[PDB]
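Here the structure is laid out as structure tokens; the discussion comes afterwards.
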Amino acid sequence: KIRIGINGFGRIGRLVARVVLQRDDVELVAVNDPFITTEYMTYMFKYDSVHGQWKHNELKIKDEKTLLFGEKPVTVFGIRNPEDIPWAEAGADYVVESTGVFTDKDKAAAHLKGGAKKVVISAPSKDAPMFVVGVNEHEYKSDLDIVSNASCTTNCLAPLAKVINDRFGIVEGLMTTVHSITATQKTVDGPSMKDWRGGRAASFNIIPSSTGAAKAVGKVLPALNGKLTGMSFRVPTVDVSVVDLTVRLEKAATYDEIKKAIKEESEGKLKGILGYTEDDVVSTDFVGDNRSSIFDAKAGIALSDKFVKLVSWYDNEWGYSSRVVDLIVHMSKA
Amino acid sequence: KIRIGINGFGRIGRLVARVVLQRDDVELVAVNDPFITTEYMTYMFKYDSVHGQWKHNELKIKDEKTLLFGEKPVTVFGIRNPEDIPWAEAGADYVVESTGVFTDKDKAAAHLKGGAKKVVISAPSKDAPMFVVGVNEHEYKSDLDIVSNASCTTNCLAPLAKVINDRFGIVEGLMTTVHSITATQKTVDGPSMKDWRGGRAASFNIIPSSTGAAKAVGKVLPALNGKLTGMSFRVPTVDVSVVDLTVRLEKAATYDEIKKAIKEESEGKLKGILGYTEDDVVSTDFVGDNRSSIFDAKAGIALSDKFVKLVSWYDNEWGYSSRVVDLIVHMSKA
Amino acid sequence: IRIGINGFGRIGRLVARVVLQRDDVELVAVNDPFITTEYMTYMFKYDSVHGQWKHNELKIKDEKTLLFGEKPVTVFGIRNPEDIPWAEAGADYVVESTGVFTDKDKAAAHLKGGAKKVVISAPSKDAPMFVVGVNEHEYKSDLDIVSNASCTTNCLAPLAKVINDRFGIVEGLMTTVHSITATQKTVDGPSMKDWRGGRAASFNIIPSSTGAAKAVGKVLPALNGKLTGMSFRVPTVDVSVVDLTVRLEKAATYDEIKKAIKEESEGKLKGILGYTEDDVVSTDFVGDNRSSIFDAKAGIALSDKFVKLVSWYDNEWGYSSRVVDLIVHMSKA
Amino acid sequence: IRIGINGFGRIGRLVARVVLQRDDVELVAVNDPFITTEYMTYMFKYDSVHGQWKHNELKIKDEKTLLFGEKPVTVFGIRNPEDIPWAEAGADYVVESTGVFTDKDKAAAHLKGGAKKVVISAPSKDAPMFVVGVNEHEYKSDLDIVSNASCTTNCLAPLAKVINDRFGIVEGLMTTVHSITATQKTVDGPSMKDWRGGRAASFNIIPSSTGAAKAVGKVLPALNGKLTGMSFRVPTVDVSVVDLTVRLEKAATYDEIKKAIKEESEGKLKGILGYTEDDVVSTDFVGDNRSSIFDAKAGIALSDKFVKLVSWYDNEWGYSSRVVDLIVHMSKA
Ligand SMILES: NC(=O)c1ccc[n+]([C@@H]2O[C@H](COP(=O)([O-])OP(=O)(O)OC[C@H]3O[C@@H](n4cnc5c(N)ncnc54)[C@H](O)[C@@H]3O)[C@@H](O)[C@H]2O)c1
Ligand SMILES: NC(=O)c1ccc[n+]([C@@H]2O[C@H](COP(=O)([O-])OP(=O)(O)OC[C@H]3O[C@@H](n4cnc5c(N)ncnc54)[C@H](O)[C@@H]3O)[C@@H](O)[C@H]2O)c1
Ligand SMILES: NC(=O)c1ccc[n+]([C@@H]2O[C@H](COP(=O)([O-])OP(=O)(O)OC[C@H]3O[C@@H](n4cnc5c(N)ncnc54)[C@H](O)[C@@H]3O)[C@@H](O)[C@H]2O)c1
Ligand SMILES: NC(=O)c1ccc[n+]([C@@H]2O[C@H](COP(=O)([O-])OP(=O)(O)OC[C@H]3O[C@@H](n4cnc5c(N)ncnc54)[C@H](O)[C@@H]3O)[C@@H](O)[C@H]2O)c1
Ligand SMILES: *SC[C@H](NC(=O)CC[C@@H](N)C(=O)O)C(=O)NCC(=O)O
Ligand SMILES: *SC[C@H](NC(=O)CC[C@@H](N)C(=O)O)C(=O)NCC(=O)O
Ligand SMILES: *SC[C@H](NC(=O)CC[C@@H](N)C(=O)O)C(=O)NCC(=O)O
Ligand SMILES: *SC[C@H](NC(=O)CC[C@@H](N)C(=O)O)C(=O)NCC(=O)O
């Protein structure tokens, strides 16, 4: 039923491929990467430095056109531009924009001319519609040709911000995210003309960089629009990131009260999306965590009973790619 | 004139030794480390994985009692407990408490029975007097038997917090410090019974841990006492750390205004202690920076003109050990 | 078979993972004076390399027992060994994983704890050495106390045995590129026993020591004095590789060497010596429970008598799997 | 002597540091299409390994010149080489540091730029290869375009020359434990030319390729076909080590080998081959400008004809020092 093809077998592309491969509501029809060879795709999928080897399927058949995942056959495209890929000729309703270069509303629209019914954008986009599963996936409508699943950081922030606002209200908030390094960085000092500090050696530097993660938590949560901002800090970890959010509350609460409220919501409307822990966890403890956001109770601290600092964890790779397929199923139905 | 002996040839002990070795107002009389051998001390001093090889002096003479720094002779003690070291019998007025185990007011008092006129504690202490050069070293008085130079994080926060408060006033602030790993951490998962997350592998984890850095910025800046708190994040860097401070201001300002005020103070009463940069700097750019705190203009962001997030850098090893000898000279004179 | 672990370190905890998941064996007690029994729950549960645990073990009583499912495991905080009452909770086989008691007589303290047999989680100067799959068969059940050698020995010895057994090695020099361990330092600090071992582990290529190459002969008397080597510690959490440089008595071609190692991979050395022709990397062997895996594509030969062979081992996982494989071989008389 | 650099990368910028601080040479122009001339100021000024610069170089005019003190350096953003007017700002000697133009004919594009001589910041398939201190003397001033070989070659060849020159090496196998470079990846990504090179560089021991061992013979025809080897990339910013395994024609003892290398250290190989008996570590060679330094204490011999020798090199700094050492040797006819 839900036939899928992925555009760009990157970090997110391969990992959301793993997610859809071990589910029964979802299927994998095609993959497009002009840079990866069909024999190379098997190696890239099988071996992972973060999430480990794959326990099910894996094999390539045809000279250079079809791979065998188990006995499900997946189609491979090495096509540079998006409209030139015949997304229908292998059945692909939902295309994952996992490439990172075609982010914008019009730029993902390129897939519909390949014969694709809908496309979901990995990254946030300047104009394409933005949804964070569990906080506003419900304002999706089926006229929508093209969609965006926002960012890892948005997906961790917005569920956590929403319960705080929805039971105590946020007046103003400032966020930092200390974030693992990604494919856009460099091993050693090199050119990254659009972010100068992004060119510096990723694994041996604490890199200040920017993410819009916060104001977007209003572009999808319009109640909090223009109420938050932040920055980032890229630091030498392969995967897993944490959000440090500092907000003042209109309605006074105690740290135990906000803790108990987050536990409440963790087992309610937000179960499996926003989690709760009171353990002495660290970075590694969330590799493979398929939740958008988990709440580090012990980490955070309160100054007033209206001014508090909240800590929450997210696997920027795994949990986010779980969320993209969670979104695709919601639009299937709705 | 200013004769010095250091207790504990650790990271800070050796580095403040380098600082005093290349100054003319200061001298090096003795070093005590029960764990380091006088031949081993030369190796540990000469070769440094962070700050590099040493350009001046270095040689050991006596079988196992005296080292030759240039032609200045330094005395070496391998004594377990503090009062059992004859601090006078080599002329030592000022003893650096660089050990980390004798932090408390009474526990550093142990050096005076060795015949030492004054002792300065590297770390912050529960009761010993606390001074951050450039913000309250002047409230030092010469009755003081024993003193503490506070923490790296305090030394970066308090100068930066003081100009913000002193020209706009801080109502409430929450701070995070993303901090390099230190000697108290473990290479791989091991026992650290007093901080559980501190036992996790330092170089491959983002470790939430606590530092009191903020409320102390009142124990030495009583105008801001009980007005700030924070947490830490230990991440896989050898050296250099940054403070992310989030405060609301009673008196409204614009980001350019606060930038210009920090530049003003950078060249005034705080010159050489609190610095100013508008460059796309990264972690490595402050190794060997001898300032307590440098202000990252471009990094930070403002939400309101009364609610702002400020970013400032500090070399937790080098700048802090520069500050300990800066403090010792102030107490020499005062 | 009842097993108790001394020192819930890296090797101790991971040997606990092994024995808790296999069914021919069970875990009776653990002793660590530096860890509190609740702290063992946290440290066992959470692992930066091998991940969270997918079964369950919890605390029952204030300081004395944990329950994995519903089985005891009594917890000791005893500083020195002859004071550990391995009989009083009935622990027949003891893992000496502390690293401080390598010597035969110093680990003998467990027999006075009322423990019938002792396995050293390390090489020892004066304890019989066995590398499962190459000499585990020379154990005798009179021998009270023993050593399973080192990770590096357990990786080298199968490969050395196969290479010598089919072509004969004249002389060998070995290098291992090795992950950092608990004995290294976060930052430059005192390590008087290894001066380069005190240097910041994660920012350095640190030259270090290994006995493993000399050790091969102590369990493979055919090559005694025919190998020696060195180590290089590098900033990785886990997984290490052996770089072996050998002169061959019998000339062979690299592809022939590949098929010989493949043969033994598939045959009696299965699960001890593996074989791959993949573009493997260190990460690809986290959780690999083999003693040694052979990186075919990596290695190179200069002549048909002079060749360099590359092989992988997870210093944590594979060695601990070998530890309880050895213990069960010793059960079987 | 006027020098211009093509590609302000790691090697390009650091060769710029060298030529800007020495006085027998000067720096005339730089070309990089991916860097804007203000961006060169930022990237040259700030370095994660070698630190900030202690002199000064700034921008003068919108895109065309920088001033180090008050000397020009004109800046080019030209994609392909024959379009770089090395004559029009008068740059006689060109550093080809881009890494894409190794081939003799492809770097010949600078002679059409009006440049009299070209030095390849790398090995090349079809360009004469020189390792300063071992064969720099065979340059002829008719040869228009050239290569300085690789960091690994420049470290191995002095040590191989000394060892062979006094004891003769029969066969050699080499390993290098090497820092990561710009060609590796932050996270697992496409590198179809080296499949293991795309894997996350900083979390892996990555087996990789080297021609340096075969290359030694191309500049040391005595040992042609007597050495070969492999590499291991490990998560460090800079500094690498060679692990050399040799068979000796003339039997020697390790201490004798130590004093022979010490002799050459002190003598004609001074500043190219260094010698230490210290507990050195990788960090200790950041900024070390020698081709090769000999870690005496590290290495080990099996017999007096079979020995393993360890030597250090800063792949960035020492190689770039060698680059302009070569250029000035070529000035001198
Ligand atoms: N990496 C993360 O943790 C993460 C998390 C959430 C969202 N995102 C977003 O997802 C997008 C991709 O992220 P990533 O980390 O996977 O980057 P990546 O580099 O790992 O993936 C990019 C992949 O796309 C392929 N590709 C490049 N050009 C292509 C094209 N023209 N057509 C088809 N494929 C092409 C490349 O081969 C590469 O495999 C980015 O926009 C990023 O912001 C990333
Ligand atoms: N490391 C930093 O960046 C930093 C910065 C500011 C303040 N501090 C504080 O300074 C203190 C030391 O810090 P560090 O990083 O140098 O730790 P460290 O481990 O590097 O130094 C401790 C040194 O003290 C020696 N020592 C141990 N016991 C001793 C004793 N009984 N008598 C004499 N010497 C003994 C050890 O040999 C070791 O060399 C700590 O309290 C720390 O909080 C550290
Ligand atoms: N780490 C490896 O990759 C590896 C692999 C194979 C073998 N080994 C060997 O195993 C031994 C332990 O290695 P590790 O990495 O687990 O070290 P580790 O530091 O992680 O473990 C040592 C543990 O023993 C405990 N301990 C100390 N004294 C004790 C006492 N007297 N009684 C009970 N417990 C005590 C400590 O609390 C610590 O938890 C070493 O000899 C090492 O050489 C290590
Ligand atoms: N990195 C090392 O430790 C090292 C050491 C010795 C030799 N080398 C060799 O030197 C060469 C470069 O190495 P690197 O580490 O500096 O790589 P790098 O990526 O740091 O440098 C390449 C630079 O060349 C520039 N460039 C690309 N195309 C260009 C063009 N056509 N014209 C002008 N500039 C262009 C790029 O912008 C980049 O800045 C490689 O061949 C490498 O093998 C590297
Ligand atoms: S993980 C989601 C991802 N965002 C980022 O990695 C940017 C993170 C930023 N704050 C930083 O530098 O740390 C994403 O969805 N991509 C959007 C983008 O930045 O292009
Ligand atoms: S660098 C000054 C040092 N403080 C710390 O390293 C603790 C930092 C903490 N926030 C963290 O875990 O990141 C110091 O002066 N020592 C005091 C101490 O913590 O003992
Ligand atoms: S990992 C097994 C361990 N041996 C080592 O620590 C040596 C690692 C070697 N390759 C190196 O130096 O890097 C062990 O069982 N303990 C050995 C011992 O000290 O008894
Ligand atoms: S560092 C010099 C560089 N050579 C290498 O990249 C090889 C490094 C080797 N030890 C390894 O693989 O790790 C170079 O000058 N370029 C070589 C080339 O491709 O031409």
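For chain A, we keep the numbers from Swiss-Prot: what you see runs 5-338, in order.
Yeah, the Cβs are placed from backbone N, Cα and C, and that goes for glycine too.
Per Swiss-Prot, these features apply:
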type: BINDING; residues: A:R15, A:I16, A:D37, A:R84, A:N320; note: NAD(+) binding site
type: MUTAGEN; residues: A:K121 to A; note: In GAPCmut; compromised heat-induced nuclear accumulation leading to impaired ability to enhance heat tolerance; when associated with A-231
type: BINDING; residues: A:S155, A:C156, A:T157, A:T186, A:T215, A:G216, A:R238; note: D-glyceraldehyde 3-phosphate binding site
type: MUTAGEN; residues: A:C156 to S; note: Loss of activity. Loss of glutathionylation
type: ACT_SITE; residues: A:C156; note: active site, nucleophile
type: MUTAGEN; residues: A:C160 to S; note: No effect on the activity
type: MUTAGEN; residues: A:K231 to A; note: In GAPCmut; compromised heat-induced nuclear accumulation leading to impaired ability to enhance heat tolerance; when associated with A-121
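Annotated features, which come from Swiss-Prot, shown on the structure.
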| residue | record | contacts (Cβ under 8 Å, 6+ apart) |
| --- | --- | --- |
| A:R15 | NAD(+) binding site | A:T186, A:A187, A:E321 |
| A:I16 | NAD(+) binding site | A:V100, A:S102, A:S126, A:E321, A:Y324, A:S325, A:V328 |
| A:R84 | NAD(+) binding site | A:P38 |
| A:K121 | mutagenesis position | A:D97, A:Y98 |
| A:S155 | D-glyceraldehyde 3-phosphate binding site | A:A127, A:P128, A:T215, A:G216, A:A217, A:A220, A:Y324 |
| A:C156 | mutagenesis position | A:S245, A:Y318, A:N320, A:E321, A:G323, A:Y324 |
| A:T157 | D-glyceraldehyde 3-phosphate binding site | A:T181, A:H183, A:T215, A:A217, A:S236, A:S245, A:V247, A:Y318, A:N320 |
| A:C160 | mutagenesis position | A:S245, A:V247, A:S296, A:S297, A:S316, A:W317, A:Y318, A:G323 |
Next on the checklist: Among A:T186, A:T215, A:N320, the binding-site residues in question, whose Cβ has the most other Cβ atoms within 10 Å in this structure?
Outcome noted: A:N320
Checklist entry - Just the number: how many Å between the Cα atoms of A:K231 (mutagenesis position) and A:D37 (NAD(+) binding site)? => result 39
Checklist entry - Those recorded positions, A:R84, A:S155, A:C156, A:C160, A:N320: which ones have a Cβ sitting under 6 Å from ligand 3? => result none
Checklist entry - Listed recorded positions: A:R15, A:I16, A:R84, A:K121, A:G216, A:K231. Which have a CB under 6 angstroms from an atom of ligand 5? => result none
Checklist entry - ligand 1: which of the recorded positions A:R15, A:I16, A:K121, A:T157, A:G216 have a Cβ closer than 6 angstroms to it? => result A:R15, A:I16
Next on the checklist: Please give me the CB contact count at 10 A for A:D37 (NAD(+) binding site), counting all chains in the structure.
Outcome noted: 24
Next on the checklist: I need the neighbours of the D-glyceraldehyde 3-phosphate site defined by A:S155, A:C156, A:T157, A:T186, A:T215, A:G216, A:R238. Which other residues of that chain put their C-beta within 8 angstroms of the C-beta centroid, in sequence order?
Outcome noted: A:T181, A:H183, A:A217, A:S236, A:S245, A:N320
Checklist entry - Rounded to an integer, what is the Cα-Cα distance in Å between A:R238 (D-glyceraldehyde 3-phosphate binding site) and A:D37 (NAD(+) binding site)? => result 27
Item to check | Maximum Cα-Cα separation (Å), residues A:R15, A:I16, A:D37, A:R84, A:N320 listed as binding NAD(+) | outcome: 27
Checklist entry - For the recorded positions A:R84, A:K121, A:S155, A:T215, A:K231, which ones lie near chain D, with a CB less than 8 A from one of its CB atoms? => result none
Item to check | Among A:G216, A:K231, A:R238, which are recorded positions, the residue with the most C-beta atoms within 10 angstroms of its C-beta | outcome: A:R238
Item to check | Mapped DSSP class for A:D37 (NAD(+) binding site), helix or strand or coil | outcome: coil
Checklist entry - What does DSSP assign A:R15 (NAD(+) binding site), in three states? => result helix
Checklist entry - Among A:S155, A:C156, A:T157, A:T186, A:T215, A:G216, A:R238, recorded D-glyceraldehyde 3-phosphate binders, what is the largest CA to CA distance in Å? => result 16
Checklist entry - What does DSSP say about A:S155 (D-glyceraldehyde 3-phosphate binding site): helix, strand or coil? => result coil
Checklist outcome for this item: Under a three-state DSSP reduction, the secondary structure at A:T215 (D-glyceraldehyde 3-phosphate binding site) is coil
Checklist outcome for this item: Per DSSP (three-state), A:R238 (D-glyceraldehyde 3-phosphate binding site) is strand
